[PDB]
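Here the structure is laid out as structure tokens; the discussion comes afterwards.
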Amino acid sequence: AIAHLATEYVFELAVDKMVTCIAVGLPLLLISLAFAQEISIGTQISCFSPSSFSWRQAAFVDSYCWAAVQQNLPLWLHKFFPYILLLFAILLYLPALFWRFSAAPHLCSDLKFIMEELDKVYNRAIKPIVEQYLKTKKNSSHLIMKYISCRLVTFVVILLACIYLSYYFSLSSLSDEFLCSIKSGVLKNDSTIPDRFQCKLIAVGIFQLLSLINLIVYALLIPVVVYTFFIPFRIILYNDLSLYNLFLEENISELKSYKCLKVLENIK
Amino acid sequence: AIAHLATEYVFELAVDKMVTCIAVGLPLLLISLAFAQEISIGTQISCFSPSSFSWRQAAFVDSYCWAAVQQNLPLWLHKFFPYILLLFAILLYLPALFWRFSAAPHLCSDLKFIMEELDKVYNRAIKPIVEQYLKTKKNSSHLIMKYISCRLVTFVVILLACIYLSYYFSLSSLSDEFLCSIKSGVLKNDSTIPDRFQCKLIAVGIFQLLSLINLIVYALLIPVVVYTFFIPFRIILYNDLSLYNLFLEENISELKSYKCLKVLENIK
Amino acid sequence: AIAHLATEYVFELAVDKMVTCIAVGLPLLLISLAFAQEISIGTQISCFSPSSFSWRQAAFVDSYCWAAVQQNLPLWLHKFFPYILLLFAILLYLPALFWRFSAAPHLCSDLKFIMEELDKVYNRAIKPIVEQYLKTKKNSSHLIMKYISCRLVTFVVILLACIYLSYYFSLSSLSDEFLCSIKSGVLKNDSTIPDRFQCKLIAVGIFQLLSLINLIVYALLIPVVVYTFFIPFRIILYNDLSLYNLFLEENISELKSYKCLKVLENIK
Amino acid sequence: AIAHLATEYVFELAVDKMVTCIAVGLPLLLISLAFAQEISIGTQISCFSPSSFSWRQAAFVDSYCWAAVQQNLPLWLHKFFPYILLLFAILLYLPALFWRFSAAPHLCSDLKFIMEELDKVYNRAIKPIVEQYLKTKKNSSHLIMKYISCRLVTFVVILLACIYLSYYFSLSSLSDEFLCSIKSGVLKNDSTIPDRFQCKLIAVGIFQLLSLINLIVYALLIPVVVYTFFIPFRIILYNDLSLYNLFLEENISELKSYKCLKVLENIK
Amino acid sequence: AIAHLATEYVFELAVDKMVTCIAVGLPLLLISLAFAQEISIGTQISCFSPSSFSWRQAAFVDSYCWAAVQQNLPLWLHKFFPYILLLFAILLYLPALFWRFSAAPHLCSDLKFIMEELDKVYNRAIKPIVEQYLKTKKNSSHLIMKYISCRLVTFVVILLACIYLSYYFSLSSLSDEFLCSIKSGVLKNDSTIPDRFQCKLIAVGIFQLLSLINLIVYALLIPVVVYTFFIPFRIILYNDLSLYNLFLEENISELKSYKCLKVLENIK
Amino acid sequence: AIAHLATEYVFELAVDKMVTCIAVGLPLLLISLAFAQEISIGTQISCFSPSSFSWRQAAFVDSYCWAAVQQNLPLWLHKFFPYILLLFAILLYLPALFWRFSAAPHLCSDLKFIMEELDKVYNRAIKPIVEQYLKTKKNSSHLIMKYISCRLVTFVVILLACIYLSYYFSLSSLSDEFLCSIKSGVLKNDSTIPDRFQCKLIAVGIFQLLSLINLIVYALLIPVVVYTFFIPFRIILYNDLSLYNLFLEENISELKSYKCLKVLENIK
Amino acid sequence: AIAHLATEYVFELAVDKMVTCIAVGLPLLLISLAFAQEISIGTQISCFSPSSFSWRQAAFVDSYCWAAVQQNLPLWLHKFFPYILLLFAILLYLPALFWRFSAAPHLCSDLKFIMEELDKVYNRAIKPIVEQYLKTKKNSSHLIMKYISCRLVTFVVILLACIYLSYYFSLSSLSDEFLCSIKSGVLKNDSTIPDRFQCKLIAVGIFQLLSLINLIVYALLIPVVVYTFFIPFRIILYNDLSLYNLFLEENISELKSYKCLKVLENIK
């Protein structure tokens, strides 16, 4: 099954796309691995039911204690751990989705305009409205704020994930087991039931290791996201213009005339 | 499995589409997470069958009490909780579906007409039927009512969801367990059966947490829907016109001449 | 899984299509929800097997009583309830399928003819066979009968569903449990078997609630279907014609000249 | 799951196609419903194993008696009931498949020839080889026999299904239970085993009801198939010709000139 | 599930294609029905484990005896019965696959050549290289041998299937049960184990019936395959030619000029 | 399920493609049949746990002995048998994959060149660079070595498979059962555990038969692969050329002029 | 199921693509085989629960010890072994993904430029900007570093995998079993529980063998990756140029003029 999942992953700036794809793809992959393993192991929790307890009496304790997790804080995390990772995946995904609707329409029209004007310059020279436009964008700060927000939000989500994972991972090794008391209501007075059942969370060992992998990847991912902020350090015939220029570099692949001019410039 | 579900979500105004997509996509996602977890845990309820009860005698109590939930109000909600979320997803979806059939055909023809007339103005000027038409739409209130209803219905459904979730979430912490009596009919006289079986709802802890996530998202979603109502606060050669204008802004991406004129206007 | 089902629903008159889509889509959705829940709960019925009975002896009673349901009337409905809903879905679907083959071919040719003639009038005026044809259709009652039958059949099926659901829902609350006797044939003389086993239908509580949802939707759907019958109350260069006119209104989206003429008419 | 199956059905003469589609689609649908329910109930048969029998000893009787069904006639039908319905579906399908290869190639070429000749007549008149051809087909009885056979075979299969279902349905109510003896071979001498185990077929109640639905539909379908035989009772510029004429009526949707001429004829 | 399988089947000479499609499709269908039923019944074999045996001790005998089938001949067939049918399906499929690569390339080029030459004759006459070619093919026996082999192989495989099924079916009724001894190795000396366990093959009753259906179909299929051998008994401006002529008849659907000439010939 | 698998198989030289397709498709098919049966039987191994052992104590022995297979040689093969077949499928597949990248690009360009030159000769004659090229290829041995290696590797893999299967098949009949000792570590001193558990491999009987089928097919496949080596024994206006000529024969289907010239040559 | 997986694999330099495809495809295939087998065997671990322990008491030890693996080093590897292979697959995949975004855009534009210039030379000669460009690339070392890094990273990952697998494989044979103590917390004082439970990892035998297969393949893969580093040893009318030349060789298939010139050169 794992190959079926991975083959999908094997068979806007590229760096930013990779960061987003990694930030969201990795936890989803990690979550899937846990469940693929969980379904293979069967149950997430097990309790020492007394030998006198029937299979459902034992099963009752297991399910009861699974719910009792909410009635000691780490225990709560263990039960909802996959959802927290899922939350991070979604939170890391919102910057790209928000970007797709808030910035992509503006950028698409603007780039095509610039590209067409550049080709007109190339064709005319062989045979500056766009420059005045671009110079105006140098005075604008509306689009750069849109980009800063996506990276800023992603960065903050990553920090929260790193801190969260560190707290989780460091405390995980000591919270695998807890004492659950099912003596509630009428059965609080039952003497045939032990005062507490020792229950162990089976997936904690997996989640604990998975958290470390995720922590390391995000730790490596932090400086990559930081590097996107150095925009100015990132072309003859901290301004929005710098952002357009960076996008121009990413779309140079589309500029047919630029390729020709680049060879001429290189020769010269 | 969760990645299989999420990858579908990862791989009319945009803001309104996002609101609708979030309002309906989130609960469906939440419902799926519960079942993905429920199938992994196995059963939704468990009862303290006496140790003398056989596996089906124990199983009988569990299934019996599951049905007995209807014969104390929160208990009823817990059993049908996924359906209530599903109900909200459908109810939040009707405004978009109703909009698709009641408004989209009118708007499609109207926008294309306006776009074509604008291009004719652009072409002719380089070389006002539409203005008289648009001015008439300023006197019309038929289409704006259609939009108001979709947002109004969605907004009301959200409020109901927020109130419902708040009632559910606040009471959830105290209703995880209930005492079920299977002593009905002939077996009401059976002395080998305890007067009541203490049964615990296993998914309540998950649903309770899921409700909080959903509550927070809808709480954040309310002002977003409210913001759509500020239409007037939302372009040389509270009227339906304001709505057409807003749709024109959303479709500026299609206006080729507008892009050119916008650069000229910016330069000027 | 529910998201997988719902996403298909999220990702001839429109009103009639919605009515048909709702009338058939809703019960299918409801049926699917029951089974999705049923598979999660495991079994539809459970019986108090004596503690002396082995797992298959207990299982035998459960399966036996499940069949015994036919040997008190509500009990019969509970077992076949999903099929009854499925029957309604199919019965509500036949009017659309019958319409597709009995009316759609006639209407398609007729509309395209009218549309082409209207465009010829528009083109010629700028530069009445169809009127004489349409006037003849005003004297015809062959096609309107086809439409009346589809709405009439759908309406009748809805009434039957509403009555059926009301009878089912009102009686459901009292028929969750029944006394089953497996003492048949040779085992009628077995003293180790109780005279009757108290068995409870587990899905009745779900079906009972689902019936109420379906009942409410159909109750709201009845007046919508009724509204289609007010055809006459439903455009310079109770007759079949009224039906063609109504279809013309639905296909105005296709009339390019009409859009232009409508703006001119509005201006005038 | 049922919605997944039904959505495929929701999302040569039309009447004959409907008859074939119904005759084959209905039993396949019915078969699928049984298995969808059977998989939800778990087992098709259950036997009163003595309380001294272990789970496999009980399981052995169930499986043994399931096979013993062949060693009283209705019992045999119950086990193979789905296959009998499947047999009917296939048998009802052969007339259409046989028709597709034996008649469709002849009819396709013949219709297109006629259609082209009719258009040539229309074009020439505005500006009789086909008539002599058609008149010859009036003297031919080769193609009508092909059609008669498909309807005849389908009709006969339906009658057999109706008789079969009636015999099955009427006897079903009395054959739900049978006495199975596993005392064969070496274990014929085992005194710890009862002389017979009372076993009950669990799916009989479902199949019995399903047979009634199928019986009613086929009973309604019989006169529809019969109506196809009244070919003669079924268009200025019992012969194969009557069959071609009937096919011409079905393909009038394709005749562009006929539509125009029909309006002129209607006006005249 | 059965509908899912059948819908694929519902939604080179045609007769030969049908024969091949039936010869291979039927057993595959039959095999699928067995497994669809087998998965619903659970296990293929069951043994009378003593009541003192634990669930795995009982399970051990069942699995042991399932393997012991090879250590009385019919028993062997029952275990591998699906594979034998699968073998027949593959063996019946090889003639078509072999035909696809050994004959189809030759025939495709030859037919198109003939068709083009016939059209050239038609066009020229209105305004004999191919005849000399065809006359040469009358002297050739290379291609007819290719066809004879495919039918011959298919025919022989059918006879073997018919004989095999007859032997299987006739003996099946007496070999449902066998006595299995697990007293091997160290446990040959165990006195707590009975000398033999009576085990019954659960699927034999199904396979036995399925074999009869398959036998009847192949029995009807034999004369159909035989009829293909009567090639000579099978068109003005036992030779390979007879085979080309037969293929010409199958491809007359493609000959546009032939259709026109056929009407003229019929009129004349 | 088997039909689902087979339908994919039912619905570079052709002989070599068939050999490769058979050599790889057959074992994959065989492997799938084993697992389809294995999943239907449930477990691959079973051990005589003492009647005093609990279900997990019995289950422990089964799983323990399954691993103990590695701590007598045939036993090892039985556990990994599917992987060995899978290994053969992959090993038989590498020659085709290697061929696809090492030879197919060269051959594609070369054939198209030859085909174009042949058409130029045909067109010019009606109205020798390629001959000098081909004559040079007669002096080259670079491409023939590429072909020889693919057949040689495939042939060797087949021989190894035949020898392996023969060793496996011949020894299989005697190694179905083995004595497993779980008395290791602390439990080596447990007197409640028998010194050895007699365990039987359940799938050996299936694998043993499957090996014979595979052995026979490969035995028939050996001479087919050998026949490919007789290249010289395999067309007016052991050299690489012989290989190109053989490929030309396979691509004659594409040569339009050759078809025409072949008829002329045949007539002459 | 295995055929379903394999058929996907059966139905930038080619050598490098094969290396990457093998390096990543093989472990994914291996991982899938383990899980396909694991799901067929059921559980990954089993412990000698005392015969007095109930099924959940036994199940508790199994699940407990599965988690206890983290509280002797090889034991840790066995639990996470599939993830380690998955880690290698991803790590081997990053060089190709990184290459796709960091090098593929540059190479695509550069090759097409060169190809177009070569065709211009061919056309002009029959009837040196690119040479000066290429000569400049000979002085550049920017792109070769990109390639070196992908091979270097892949190579290092392979070495780590080889060392890791060797350590794992060599130690695997001695770490199949471990002694697990569940006497923690309150149950540390329970005398009814043995001081340690002997637990055996069931999948170790499979993983151990799989590691050897993977080790051998990577061992063979190492020299293949090394061979890519010998770039200089790898065409009239250690420099980046050498890399472009190597890519030119891979894309010669696209050069139509080169093919013609190659034949002329060969003839000359």
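The first residue you see is number 1, and the count goes up from there.
We read in the header that electron microscopy, 3.6 Å was used to get this structure.
Just so it is clear, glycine is given a Cβ too, placed from its N, Cα and C backbone atoms.
Here Swiss-Prot describes D:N189 to Q (Swiss-Prot position 254) as a published mutagenesis experiment; the accompanying note says: Impairs glycosylation. The Cβ of D:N189 (mutagenesis position) lies under 8 Å from the Cβ of D:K183, each on the same chain and at least six residues away in sequence. Look at D:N189 (mutagenesis position): DSSP puts it in a helix.
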Anchor-to-anchor CA distance, Å, D:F11 and D:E12 (intervening 18 residues not built):
21
With 5 residues left out of the model, how far is D:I235 from D:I236 at the Cα, in Å?
11
Ignoring the 9 unmodelled residues, how many Å lie between the Cα of D:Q71 and the Cα of D:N72?
9
Endpoint distance, Cα to Cα in Å, for the 37-residue gap that opens after D:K127 and closes at D:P128:
17
Where 12 intervening residues lack coordinates, what is the integer distance in angstrom between the Cα of D:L237 and that of D:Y238?
27
